[PDB]
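This is the structure I have questions about; it appears just below.
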Amino acid sequence: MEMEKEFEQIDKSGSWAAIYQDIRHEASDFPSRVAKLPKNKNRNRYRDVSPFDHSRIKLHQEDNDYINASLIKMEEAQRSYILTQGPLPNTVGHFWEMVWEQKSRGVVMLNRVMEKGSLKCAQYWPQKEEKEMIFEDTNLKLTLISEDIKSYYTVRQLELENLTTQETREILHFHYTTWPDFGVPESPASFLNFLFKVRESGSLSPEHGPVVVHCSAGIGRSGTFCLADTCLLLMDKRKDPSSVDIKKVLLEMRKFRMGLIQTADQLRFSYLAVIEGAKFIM
Ligand SMILES: O=C(O)c1ccc(Oc2ccccc2)cc1
């Protein structure tokens, strides 16, 4: 069924909440035993949002290899993503260790450091060129190289230096700054504009490690980003683009991280973003 007609059908019948609970019901459930270990309690921002054991990213250190992050592997689309929580004051060094060890090129941030008057994530990057950051636990240095502030997003080049080997890499930081404190955007154009910028940069291409994407919990806005990207890539690839079933792609993604798409508004917004993104793709 052409998703554009499925949309109108769901919209007219106002059954978004019903579709969504159906997804919640059939989603995968796998163990998350490492996340729940007592030694890792201060490495989870939210008690109810944990990575599955089978798909969790492991830090290349013997001490404690745990970070709240998951590898989402989309086999038909040939796209991989790491979804993670916003870093905590004690996990900023772990975050940049992961970026280094997975060879990622890009970091995608979908939240503001403060929202609804509370902190949603730490300041894990430097705000001035001459004030670099050093992470002593993971032996890394991070320098701001340039910043590019647009009305609804900011782009930054960063330099990550492995202090143990003095290798350096350019990392691109893509920061969507205008998602509203409550609800979802009215239109997907700026989100759509935002996704193509990430794509252009090379950050999603198989020549690099997987892109790192985060919001506060790493499941809601983050799930919307990778669901829209993968669905548009499949409509690109297949002989029959109308055979792309967004609900089925989402259930597939939920095999790798729990809770992706947090609200029936977010589900409806993911549809809108896809239908409007199809128009450019073909
Ligand atoms: O303290 C910080 O680092 C920080 C950075 C950027 C933020 O997003 C924006 C940027 C421009 C306009 C509206 C929001 C919010 C906090």
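According to its header, the structure was obtained by X-ray crystallography, 1.8 Å.
Any Cβ shown, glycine's included, is placed from N, Cα and C.
When I checked Swiss-Prot for this same protein, it listed these features:
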type	residues	note
MUTAGEN	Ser50 to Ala or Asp	No phosphorylation
MUTAGEN	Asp181 to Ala	Substrate-trapping mutant
BINDING	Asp181, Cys215, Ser216, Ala217, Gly218, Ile219, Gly220, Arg221, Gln262	substrate binding site
MUTAGEN	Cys215 to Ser	Catalytically inactive mutant; abolishes sulfhydration
ACT_SITE	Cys215	active site, phosphocysteine intermediate
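In the displayed structure, how are the listed features positioned relative to their neighbours?
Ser50 (mutagenesis position) is surrounded by 22 other CB atoms, counting those within 10 A of its CB over all protein chains shown.
With a 10 A radius on its CB, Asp181 (mutagenesis position) counts 9 other CB atoms from all the protein chains.
For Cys215 (mutagenesis position), applying a Cβ distance below 8 Å and a minimum sequence separation of six or more within one chain yields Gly86, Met109, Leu110, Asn111, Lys120, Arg221, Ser222.
When secondary structure is read from DSSP and collapsed to three states, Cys215 (mutagenesis position) falls in the coil class.
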Rank aside, I only need the closest one: which of the binding-site residues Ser216, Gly218, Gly220, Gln262 has its C-alpha nearest to that of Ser50 (mutagenesis position)?
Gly218
Fill in the CA-CA distance, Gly218 (substrate binding site) to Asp181 (mutagenesis position), as an integer in Å.
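Rounded to a whole number, the Cα-Cα distance is 16 Å.
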Using a 10 angstroms cut-off on Cβ to Cβ distances, just flag whichever of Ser216, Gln262 is the loneliest among these binding-site residues.
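Comparing Cβ neighbours within 10 Å for the binding-site residues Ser216, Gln262, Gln262 has the fewest.
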Sorted by position, what residues of the same chain at least six away from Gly220 (substrate binding site) have a C-beta under 8 A from it?
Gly259, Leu260, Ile261, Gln262, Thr263, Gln266
Where does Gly220 (substrate binding site) sit by DSSP, helix, strand or coil?
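Going by the DSSP assignment, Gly220 (substrate binding site) belongs to neither helix nor strand, so it counts as coil.
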Count the other Cβ atoms sitting within 10 Å of the Cβ of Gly218 (substrate binding site), across every protein chain shown.
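I get 28 for this one.
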